[PDB]
Amino acid sequence: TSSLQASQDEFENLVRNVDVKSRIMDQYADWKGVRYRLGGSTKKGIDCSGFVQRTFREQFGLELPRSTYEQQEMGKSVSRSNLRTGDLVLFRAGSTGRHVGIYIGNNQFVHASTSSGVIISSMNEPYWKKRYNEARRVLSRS
Amino acid sequence: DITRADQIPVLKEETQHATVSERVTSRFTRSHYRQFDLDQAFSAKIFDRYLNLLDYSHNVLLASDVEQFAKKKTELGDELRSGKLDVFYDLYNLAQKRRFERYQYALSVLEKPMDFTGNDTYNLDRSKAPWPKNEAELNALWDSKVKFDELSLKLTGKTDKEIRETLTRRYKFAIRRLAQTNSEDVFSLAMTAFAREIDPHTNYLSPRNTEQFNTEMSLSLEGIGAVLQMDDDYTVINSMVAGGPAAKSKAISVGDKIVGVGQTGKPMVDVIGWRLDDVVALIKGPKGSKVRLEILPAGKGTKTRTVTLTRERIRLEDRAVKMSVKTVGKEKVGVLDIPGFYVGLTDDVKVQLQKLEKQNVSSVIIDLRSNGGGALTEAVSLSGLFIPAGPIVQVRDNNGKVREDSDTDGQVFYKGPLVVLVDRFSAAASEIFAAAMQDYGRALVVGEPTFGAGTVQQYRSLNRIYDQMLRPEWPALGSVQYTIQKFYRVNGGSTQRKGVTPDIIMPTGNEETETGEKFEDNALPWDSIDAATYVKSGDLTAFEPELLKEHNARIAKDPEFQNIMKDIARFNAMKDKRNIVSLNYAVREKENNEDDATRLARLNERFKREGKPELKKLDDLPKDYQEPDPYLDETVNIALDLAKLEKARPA
Amino acid sequence: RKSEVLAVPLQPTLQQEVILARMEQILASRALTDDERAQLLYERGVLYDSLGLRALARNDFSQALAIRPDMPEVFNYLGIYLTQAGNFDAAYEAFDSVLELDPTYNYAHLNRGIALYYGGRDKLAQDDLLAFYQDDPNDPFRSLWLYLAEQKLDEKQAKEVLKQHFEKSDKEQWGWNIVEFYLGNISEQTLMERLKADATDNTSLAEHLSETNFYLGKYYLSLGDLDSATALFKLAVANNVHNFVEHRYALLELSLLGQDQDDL
């Protein structure tokens, strides 16, 4: 009831997705502290949606659309209780209407906020906990 | 061509069949909810079941041969687990040769009156009967069935000269098609005997039947779609696929048909009198194939031309994907007609029952009439629309572990009150659906007590990974469906024997029907596990007096409910002497005229009630659609009064 | 409540580690056919199994099967792992595949019997284990497993059949001493002393202790002494002989006992 318990398919899935957090953190390390800029796709200034697009394209090869609204309809919806790393977390920011980030585990998500640029933030923070919307999964590979 | 008994070929078991049986046997013996063993007793019961399957009506059976082969009625277990189905094939071959011995004299004689109907009787339940000992009695009795059929055809039917010669042709071609059965029939018959002896829902599917189940669970027909029916070596292309891509090439129609055709460049094998399964298998093809299409005069004509037509993924669907949620009438009260719990039923109904969450909801209805259960994951994904993330069904294996299946993706999208209408011939997944809504108290149960199925089956292929590599000459192998788990409601109870007792009883349901799970062989017992955790919305399931007496008023205030109660009284009167029916042409013509006069009287009463002109003769009115269902109208009235309450019961 | 013999728990040998390193090196290279690749994958899975890395072993076996699907030994190991995981139906199917690709792989019968034994199909397990006994009646552990199966049907009959098997054997292999203890013929102290006598090096001592502690745990479990059973199973698994069926199914029995303790 230890290791053998997990089936062979589950084992392959674990080996194939064990580095997802590591890749997102690679992107974060190369990209942490970059300023926030609306409609920006460069290290000179980037927005949440552009950061999500570049991250999912450069770390996984998934070419998501550009706007947060289009990304919000991408992939398949997921519930709060069972959300994995690499899923898209959507907040009702309202500065442009919506906000997109990348969940990394332990109620944490990487995102390019308008206040402090691209950073890690907590789902349990009062601002984000109060202003949570939906969540979408796009890394379909299992 | 056609000759005598020697012409009947000696059937032999096919190469892969052995292995197939073995695997099947293995599964059935090792992994099945019923803890049984393939002992001598079970082998004998398999022998008896296979005998009853060979001829259900106890027509052509022979005590001598039965006892000759009842010597090895203990070895059937070794036969199954060894793959050498020798006894089954030998017994089937002897039955085929004895088919000729069944009778000979009557044929073509279809008009000349040879026998009179002087207060004779005939059994309608011919299952319980001893094995015939002599020969003369059955040789004489066989003609009675076809002679009574032709006498009733003189009572009601078509003209004599047109249909009689075709009926004689049908009988000769029936004798012909009986001598054209393949080994797959015998194999599947034996496997079905075994499975049904185990459990009524356990079954084996031949490769043809495996493709049938796959399409019935995918709708992705691979070939050319067309619903067909045959009459004497010619099938009639009804081709109701209309909007079908192979139907876009409707250059041929119902009368522009041919027999011999090829597939994607194969030699045009002139099929002349082949089996329906054979010609349908020849008509099918993979995704991305071709088909030979011949051009002929649109009607009767002998002038063939050759062209091509394409094959691709074709999805024939008798579904209505229509999404018109409008506030019309008094409330948005709709009826949802479900033909089956398809794997794609959630993927096509989510277009229907999703987009109304923020807007105003209403009392809509879901009708599960004549339903067939397809998938359990789909049943839970469809039942999660009306219940905000909750256990829909509990499953229990032979060990004792209980698991509650619920898709943890999505809240109650349709926040409106709901009425479920269900009949007695409903699917098991439909029972799960209705039981979930009844235990949650969110919907209202209306209709007839269901069939009462409480067993979960597993559908598995019989293919190993090494089959393709080292046995390339083998064909596709069958599949199996064996009961692995038993399902229960969240209230703790089950529907394996007691079914679901609805809050709104219907008149046609009050009769004691001789159908259901009880009259099925080897049906499992009843057991109630402890109740699950679930939030019940008001204890209105046991206390429904508000709409109960209202709808009793409604059923006592209309003559349709009364005429239907008269029909069920006729049923309750006839079912006393239902098993043995008496055939006197005088009293039979009397009852036929009585039924025709009663139908004409009821039609004139409803015409006077509705203001439509009265019918006088049966010739002007063609075959059309009769009244669909007054119980759906009572469900709409129930939904109306439910919206009345919700307007008067927010406090 | 008794003094016990103890061995130095088995440590991975240098040979195993050099072989595993070279196997990694060879599989790293491209110059290898698919048959040779599946062979090396099966061997590396076998080595992982011998080292107790059962998930990695199952991975290498599954890959070797994805290369060559006609490997009965891979199906055998996969069925053993399914038994250990508690998925008994899949184990039955895997062993069926073993016997389908090769019906002379007799040990498969034993394994499937054990599966059925742990599944609850005591009669079918009896059939398979009796077949295995027919293949060689003098092997004491075959008779031991047959008795373990038959005990779920008729205790007296099973003990009598075990005594008959013991009498009919040559009584040459040491394992029969366990059988003797199962027959009330030698004291447990005599069993342990004969064990000490028959062991030459630390590894043979570890093997002896594994097998005997597993069977003694089963014995004390049948008598209702849960604590002695758990302790004997732990002392068995402590020998670090991950290749013995006694080791695997001792872990399994410990898991089942923990399961029984957890649910009240």
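Chain B is numbered as in Swiss-Prot; shown residues: 25-675, in order.
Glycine residues also receive a Cβ, built from the backbone N, Cα and C atoms like all the rest.
The annotation domain 'PDZ' is assigned in Swiss-Prot to B:238-322 on the grounds of sequence analysis.
Following the DSSP three-state reduction, the secondary structure of B:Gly397 (mutagenesis position) is coil. Counting every protein chain shown, 21 other Cβ atoms lie within 10 Å of the Cβ of B:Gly397 (mutagenesis position). In Swiss-Prot, a published mutagenesis experiment is listed as B:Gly397 to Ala, annotated Loss of activity. Perturbs protein structure.
All protein chains considered, the CB of B:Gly398 (mutagenesis position) has 19 other CB atoms within 10 Å. Recorded in Swiss-Prot as a mutagenesis result, B:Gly398 to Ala carries the remark: Loss of activity. Perturbs protein structure.
Here Swiss-Prot notes a mutagenesis experiment, B:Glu455 to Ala, with the remark: Loss of activity. Perturbs protein structure. Sequence-distant neighbours of B:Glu455 (mutagenesis position): residues of the same chain at least 6 apart with a C-beta under 8 Å from its C-beta are B:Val446, B:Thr474, B:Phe475, B:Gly476, B:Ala477, B:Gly478, B:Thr519, B:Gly523, B:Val524.
Here Swiss-Prot describes B:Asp463 to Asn as a published mutagenesis experiment; the accompanying note says: Reduces activity by 90%. Counted within 10 Å of its Cβ, the other Cβ atoms near B:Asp463 (mutagenesis position) come to 22, all protein chains included.
Mutagenesis annotation in Swiss-Prot: B:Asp463 to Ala, described as Loss of activity; the structure shown retains the original residue.
A helical conformation is recorded for B:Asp463 (mutagenesis position) in the three-state DSSP classification. Annotation source Swiss-Prot lists active site, charge relay system at B:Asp463.
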Give the distance between the Cα atoms of B:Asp463 (mutagenesis position) and B:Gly397 (mutagenesis position), rounded to the nearest whole Å.
20
